[PDB]
Amino acid sequence: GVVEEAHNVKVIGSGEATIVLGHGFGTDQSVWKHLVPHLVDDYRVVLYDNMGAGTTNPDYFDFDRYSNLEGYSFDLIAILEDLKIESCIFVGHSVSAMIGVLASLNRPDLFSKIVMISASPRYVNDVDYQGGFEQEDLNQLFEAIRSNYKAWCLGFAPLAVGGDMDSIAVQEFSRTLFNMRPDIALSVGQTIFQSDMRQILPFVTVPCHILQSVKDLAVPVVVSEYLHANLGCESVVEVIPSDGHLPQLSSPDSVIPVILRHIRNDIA
Ligand SMILES: [Cl-]
Ligand code: NA
């Protein structure tokens, strides 16, 4: 099937409920490697790659469809409908948290809960808003991608991953970052970094679990509180004593149990 092939959809596990795992920018479904073994005995698990990931065909990257995050939300809904999944627990890493939120606004019937990892509705600082970046910071990041994509990946991956600069996770993310076609990485990086999901948070009706590393290059802790305060749904926050934007990959021993607690248990 076109949908399953385009997004490298993999369906594994067995159980009454279905968990769908959505990855962030610069990585792919392999980011879930340490989580999947803890899910397969109890749940059906769906893994897929975002269009534009290095593992996807650059010829299918539709610039108009992906000019807003809603294009990725429609792909996620297309995957659920293709597999006849009527309800899932959705775990969204980084940009996928907002993709999940937008998909739940279009189709709240398809989601019983959203577990967010490293989420942000806005990265740029605003009047009464700390996002973590000034426009100048992003401008330098985009110029580095234009100037030398290979050197930008090598320098960015250790900062995004956090921890020891020579870890397996740093090596894995450097590799998936550099597998992206340079012009798509720039295009997508700009669309994400320039997004603003703040206005729609009060209309969310699916319960949200907001998880993040206490030290995350792109997500100040205050963003977790901003999401909790503005999401119109029931929500819970858990700030994890970890370093890194992909903590499920880089510190699984301390992070995986937190993610499992929010997948396995519901907000009272
Ligand atoms: Cl629902
Ligand atoms: Na809330």
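For chain A, we keep the numbers from Swiss-Prot: what you see runs 2-269, in order.
We read in the header that X-ray crystallography, 1.5 Å was used to get this structure.
Backbone N, Cα and C atoms are what each Cβ position is placed from, and that goes for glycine too.
The annotation active site, nucleophile is assigned in Swiss-Prot to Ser95 on the grounds of a curator's inference. Per Swiss-Prot, active site is recorded for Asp217, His246, and the stated evidence type is a curator's inference. In Swiss-Prot, a published mutagenesis experiment is listed as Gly133 to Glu, annotated In kai2-1; loss of function. In Swiss-Prot, the entry for mutagenesis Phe134 to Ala states: Fivefold decreased affinity for karrikin. The structure shown retains the original residue. Looking at Swiss-Prot, the entry for mutagenesis of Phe194 to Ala says: Fivefold decreased affinity for karrikin. For the mutagenesis result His246 to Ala, the note given in Swiss-Prot is Threefold decreased affinity for karrikin.
Structure coloured by features recorded in Swiss-Prot.
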{"residue": "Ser95", "record": "active site, nucleophile", "contacts (Cβ under 8 Å, 6+ apart)": "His24, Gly25, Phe26, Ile118, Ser119, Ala120, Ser121, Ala219, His246, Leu247"}
{"residue": "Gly133", "record": "mutagenesis position", "contacts (Cβ under 8 Å, 6+ apart)": "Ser121, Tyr124, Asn126, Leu218, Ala219, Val220, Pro221, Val224"}
{"residue": "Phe134", "record": "mutagenesis position", "contacts (Cβ under 8 Å, 6+ apart)": "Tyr124, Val125, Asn126, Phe194, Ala219"}
{"residue": "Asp217", "record": "active site", "contacts (Cβ under 8 Å, 6+ apart)": "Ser119, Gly163, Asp244, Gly245, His246, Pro248"}
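Reduced to three states, the DSSP call for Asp217 (active site) is coil. Annotation note: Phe194 (mutagenesis position) sits in a helical segment as assigned by DSSP.
Set side by side, the mutagenesis positions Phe194, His246 differ in how many other CB atoms lie within 10 angstroms of their CB, and the most is found at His246. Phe134 (mutagenesis position) falls within a strand segment according to DSSP.
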